[PDB]
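A.B. asks: I have a structure I would like to understand better, so I am pasting it below and will then ask my questions one at a time.
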Amino acid sequence: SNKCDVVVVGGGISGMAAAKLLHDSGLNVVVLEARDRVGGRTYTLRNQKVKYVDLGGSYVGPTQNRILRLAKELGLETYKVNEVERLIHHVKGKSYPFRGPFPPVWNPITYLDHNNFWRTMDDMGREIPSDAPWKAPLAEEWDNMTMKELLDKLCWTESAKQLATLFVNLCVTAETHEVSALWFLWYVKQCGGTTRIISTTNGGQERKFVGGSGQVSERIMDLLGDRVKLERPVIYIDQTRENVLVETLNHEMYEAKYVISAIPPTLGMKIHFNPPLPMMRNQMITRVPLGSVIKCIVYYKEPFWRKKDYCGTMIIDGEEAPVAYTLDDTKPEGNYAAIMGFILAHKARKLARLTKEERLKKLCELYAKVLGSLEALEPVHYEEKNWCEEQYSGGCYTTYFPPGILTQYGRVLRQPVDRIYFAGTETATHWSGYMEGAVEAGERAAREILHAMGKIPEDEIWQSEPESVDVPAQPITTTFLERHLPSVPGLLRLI
Amino acid sequence: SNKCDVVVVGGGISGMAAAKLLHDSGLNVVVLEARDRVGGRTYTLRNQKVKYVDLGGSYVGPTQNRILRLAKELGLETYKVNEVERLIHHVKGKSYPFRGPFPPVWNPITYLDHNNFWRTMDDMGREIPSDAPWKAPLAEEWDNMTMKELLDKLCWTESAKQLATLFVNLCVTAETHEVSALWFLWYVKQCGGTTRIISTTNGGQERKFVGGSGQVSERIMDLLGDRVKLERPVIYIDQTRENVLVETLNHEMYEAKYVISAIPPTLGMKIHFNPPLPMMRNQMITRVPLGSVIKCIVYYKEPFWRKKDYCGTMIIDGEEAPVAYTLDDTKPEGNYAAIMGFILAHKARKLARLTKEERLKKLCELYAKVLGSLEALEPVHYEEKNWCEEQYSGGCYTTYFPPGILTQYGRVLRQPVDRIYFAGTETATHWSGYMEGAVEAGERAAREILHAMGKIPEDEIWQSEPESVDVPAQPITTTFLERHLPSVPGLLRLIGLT
Ligand SMILES: *[C]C1=C([C])[C]=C2C(=[C]1)N([C][C]([O])[C]([O])[C]([O])[C]OP([O])(=O)OP([O])(=O)O[C][C]1O[C](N3[C]=NC4=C3N=[C]N=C4[N])[C]([O])[C]1[O])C1=NC(=O)[N]C(=O)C1=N2C#C[C]N([C])[C]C1=[C][C]=C([C]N2N=NC3=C2N=[C]N=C3SC2=NC3=[C][C]=[C][C]=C3O2)[C]=[C]1
């Protein structure tokens, strides 16, 4: 067997961040990666037509200090996603340009309803501990309903219900009726709330990495060298002996003092355990699916939308549109002009039956309508990735919790199993679901092992992160009217 | 490599029924079983204190003609679960003895609400094709709500809502808020409806096998000899070459023309596939958990409850009760007196924290109260099994579908993947979730391979089953009043109009 201090299962950002921290502390680490590549739910494709493109995770922004610090240490830079010109909200077949993070509403009843919906998501979040959502005072009540039931209760207008539905679908690549309300409310709150999660400027979509996010995982593989084993899917972990035995599909055996599991929780199912997992983890890993998305990038000769004072952001209501949300994916140099869109949740499942060229025509005709431009019908290139097809991801962006699961099983996600510690973005407490959460979780799991070895004290397991100097956060603000305007039933109780 | 015609992955009833049919048809089969035993979600424990006891699937009944026929051919016999004396409904800390499959309701409004709840479950069921529930006219609407939401809409009384909650928990070892309404309505209708699924006499719980249900899988292993490979968990299936390659954890390689997957759908995740599964199956197998249950059998010197004119059936409402449902588990000879109970859904997770002795004490204290009998505090023996802990089951009794899954993914549950065909009870169209469904699915998968091989015509893939001559099925009937009494809102509409 190949002997080491710690085996890390999975070479995404979380496992690479964990392996780098342990390597830097002087331990002998091995990363066992199932694929022929690192990066996992990040994947940067290079070719002459695109230069580089993120086909998985891409965006970073203020308050994501860990991924920013790790990337800066690896020699990466960010650039700002284009938000200079107007955003578009496409409603009932017409484009309404706007500025600021939130699409405006003009009907007074619809305004109260929209204002109350976002506000209420944040008010509910204030009662949900980031590190223990199952401790919310109404945890059971909120876990036992879907987001569809909560939206049906809160939204008195169809307008608000449709945009809230889009918000859920875009944030978690899942239908409102698939997900727990408690989990979804946790998810938003642990990203800093509604404004922070939805915003480009001053939010999660503010920036991308120059040359692609795949460079984070690639550059840690560059540091670790032949400590990273590609095409080594882990099939078996045996904790019955002095040292932990980890076996791969290609028959190799690794012996370590400890293991970090840095794979999506459900993909623990692909490992046979000796002894069997404890009951709660055995069932948890069958209850935690990942969402469904196709990430699609259409390339053009020029970022022609900018000539019409559009930035390239589109928020597109309704069932017919294949893509509900786009961003400008043009390089910072103004070349490789492109629109990124996501095909979300059931539409990913529905439109996967088409060919690549059929999806390209649907997207170009949608963009031509919404941008009001025939230039959208003249793509020069197309790239796409359907993450539903990935054996070693299960989906994207992240794991969602159906009703009832977070309260019954959530405590088990990061609980160690003997000498296995659990990383992966799903185990983070800030920007779980993101590259930021991957770094937080990988470094925390690594420090749990340094503590088990008696190398650091308990109080160093969870470490704060200084704010990025390059990507400072500005405060989230509200107006007096946003805070105090009544809900629709509130306006009615006054009548 | 060990070469054969068909590798069956899984030696539960479904895989063993598939392997037997293929063996009988003259093919070379191998069964690769992860555990050191066959039977899977069936397990008959033998010791001197119990003689035998089913700790997994046990009950069979009228309309389950495939399991009855298979067991009869293997030399097995059934006996009737004791339902001679009165049943008990325990609610708000008091016991109400009754006769018939349904606890009686005296309050007229509550009676309308109860009658309408069961009626409406079956009315909705008749809209749902057994072989394609996603084709129901309102499939999307029904799949996008939980059973909790459906009970909140239909039940105008708390009495009906509490009994309906117990019914869901007991039928599918899951909470009402965990499961799709479409999937639950399908599950009940594909068992023959509410009456058939809930009944002991004339329903699913009528009978057990003499000597235990594990004998089905064990007697098929006897017929197959060394073709059953125990402690061979399958890790890898490669379909890139002319013959399918199946690898086991203990390093062995099997080469076959076709594979039957006879494991619970999500346990397909334990297999690495080359090439990768198609997208829809790749995601489906992460979306389909199994339920949570501890099966607990408390033994007594005598079946003392019968002397109080109680048969041993208890329907126990209330969060404090660890067990919501019991049956008499006394042997047909009248000895090894015992009460079987289920610890359901969240209670299986909550009470797993206790010791075996702590669970025994809580069960005896509950039974003493429900039966009004101090003798219940004097157990002579105890056996239990928490199926949530089983790596190679995932839970019991069966796979449930959370909201939104059955319409989006259900079509691929038994869709072949190249030369992999899908057995397992979850793929049945009649008594899916049961030993009966396991036989249906195993034999149907085996016949899909016989058809692929040109040995049988397409119309022989799905085969009807003659009715058992030993276990006659009485029809499910309703009264005029059951059919035509209004719902509570129906009554309020008639009041508004008057
Ligand atoms: C895929 C993906 C995609 C496609 C995308 C994305 C993503 C993804 N993401 C994620 C990431 O990527 C993740 O997290 C990470 O990566 C993870 O990591 P980890 O943990 O490490 O993991 P992985 O990678 O997986 O790894 C693992 C590994 O392992 C391995 N394996 C397995 N198994 C195994 C193995 N090995 C060995 N062995 C075995 N067995 C594998 O292979 C691997 O490698 C992301 N992230 C980040 O960060 N970023 C990004 O970008 C991302 N992405 C996405 C994102 C998205 N988003 C955020 C969302 C959104 C968007 C937008 C928005 C906006 N909005 N919304 N809504 C709205 C808006 N706007 C405006 N408006 C609206 S509405 C409204 N209205 C109103 C009014 C008034 C007021 C208010 C309002 O509102 C949002 C969101």
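By Swiss-Prot numbering, chain B shows 2-499, in order.
Method reported for this entry: X-ray crystallography, 1.4 Å.
Just so it is clear, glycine is given a Cβ too, placed from its N, Cα and C backbone atoms.
So Swiss-Prot says this about it:
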- B:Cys5 to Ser: No loss of activity (MUTAGEN)
- B:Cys156 to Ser: Complete loss of activity (MUTAGEN)
- B:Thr158 to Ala: Dramatic loss of activity (MUTAGEN)
- B:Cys172 to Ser: No loss of activity (MUTAGEN)
- B:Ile199 to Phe: Alters specificity towards synthetic inhibitors (MUTAGEN)
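Context for these features, please: burial, neighbours, distances.
C.D. replies: Within the same chain, residues at least six positions away from B:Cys5 (mutagenesis position) with a Cβ under 8 Å of its Cβ are B:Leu28, B:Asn29, B:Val30, B:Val31, B:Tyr255, B:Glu256, B:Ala257.
Secondary structure at B:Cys156 (mutagenesis position), taken from DSSP and collapsed to helix, strand or coil, is coil. Taking a C-beta cut-off of under 8 Å and a sequence gap of six or more, B:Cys156 (mutagenesis position) has these contacts in its own chain: B:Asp114, B:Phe118, B:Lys162, B:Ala165.
In sequence order, B:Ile110, B:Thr111, B:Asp114, B:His115, B:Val489 constitute the residues six or more apart from B:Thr158 (mutagenesis position) in its chain with CB-CB distances below 8 Å.
Under the DSSP three-state reduction, B:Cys172 (mutagenesis position) is assigned to helix. The Cβ neighbour count for B:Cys172 (mutagenesis position), using a 10 Å radius over every protein chain in view, is 24.
Packing around B:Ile199 (mutagenesis position) is summarised by its Cβ count: 19 other Cβ atoms lie within 10 angstroms of its Cβ, all protein chains included. Secondary structure at B:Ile199 (mutagenesis position), as computed by DSSP, is helix.
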A.B. asks: Where does B:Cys5 (mutagenesis position) sit in DSSP terms: helix, strand, or coil?
C.D. replies: coil
A.B. asks: Do you know offhand how many angstrom separate B:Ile199 (mutagenesis position) and B:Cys172 (mutagenesis position) by C-alpha?
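C.D. replies: About 8 Å separate the Cα atoms of these two residues.
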